[PDB]
Amino acid sequence: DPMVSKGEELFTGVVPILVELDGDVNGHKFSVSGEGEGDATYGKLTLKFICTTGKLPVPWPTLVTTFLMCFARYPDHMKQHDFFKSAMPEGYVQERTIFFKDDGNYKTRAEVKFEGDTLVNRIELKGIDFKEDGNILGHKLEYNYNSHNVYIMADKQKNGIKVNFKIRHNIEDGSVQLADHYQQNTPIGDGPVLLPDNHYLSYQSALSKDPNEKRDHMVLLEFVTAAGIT
């Protein structure tokens with residue numbers, strides 16, 4: 001299938017990634033740059049993010065979902081369902097509203113596309129209605145991350161997809177902070193795309209620190225596999 005070939009030739013081995021985020025949460029401004037690589041064959045991403053404006057005013061874990069679905073490993077029998085690679089190289093827009101239960105919300109707009117050989121994710125994030133002393137602006141979330149599934153459906157009227165899911169962030173006391181994610185994606189180009197049957201992406205994420213890094217930062221290792229179509 002030459003549409004499937006075009007995504008395969010773009011993603012084949014290890015692809016460099018660049019992430020750039022401009023953020024304002026309750027008027028707390030901040031920027032983040034990330035670098036790393038992805039290997040869609042294995043669904044594997046390795047990334048290091050740096051707050052280049054000093055201290056990050058929200059917990060790193062709250063930005064994980066915002067900081068690359070085209071690196072998912074789609075099993076061979078599911079290749080016709082991979083919207084994200086099909087939109088490449090021109091790329092797609094990924095927009096979310098993330099509602100933190102009993103607290104504020106993030107609204108994100110991102111463009112995911114190639115710039116040369118590099119796969120780039122440029123993001124603007126706005127957060128509003130946060131509590132200054134809540135779990136997010138009060139930094140009460142644990143530095144770790146649970147596995148979750150992401151359910152994808154076609155958004156046929158818009159030639160894209162819509163995506164809904166819940167993230168549970170562990171709070172320092174043992175409880176959880178729910179972040180209910182609403183997402184839509186649309187191609188940037190006028191080229192055709194693969195619209196998928198309902199399915200999900202299964203995510204695993206591990207957060208760590210670079211022991212030689214003095215800046216505020218997050219190292220992220222993520223594996224992502226599509227499933228849910230026999």
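The chain as shown is numbered from 1 upward.
Header entry for method reads X-ray crystallography, 1.5 Å.
Positions of Cβ are set from backbone N, Cα and C atoms, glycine also.
In Swiss-Prot, a published mutagenesis experiment is listed as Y145 to C, annotated In mut1.9; shifts fluorescence lifetime from 3.03 to 2.74 ns. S147 to P appears in Swiss-Prot as a published mutagenesis result, with the remark: Increases fluorescence at warmer temperatures such as 37 degrees Celsius. Here the residue is the original one, but Swiss-Prot notes a mutagenesis experiment at this spot, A206 to K: Abolishes the tendency to dimerize and leads to monomeric fluorescent proteins. One entry in Swiss-Prot concerns the mutagenesis experiment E222 to G. Its note says: Suppresses the 399 nm excitation peak, leaving only the longer wavelength peak at 475 nm.
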Including all protein chains displayed, how many Cβ atoms other than that of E222 (mutagenesis position) lie within 10 Å of its Cβ? 22
Quick one: what's DSSP say for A206 (mutagenesis position), helix, strand or coil? strand
Counting other Cβ atoms within 10 Å, pick out the least crowded of the mutagenesis positions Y145, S147. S147
Students should find that the Cα atoms of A206 (mutagenesis position) and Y145 (mutagenesis position) sit apart, in Å rounded to an integer, by 6
Distance [Cα-Cα, Å, rounded] between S147 (mutagenesis position) and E222 (mutagenesis position): 10
Whole-number Å distance between the CA of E222 (mutagenesis position) and the CA of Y145 (mutagenesis position)? 10
Mapped onto three states, the DSSP assignment of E222 (mutagenesis position) reads strand
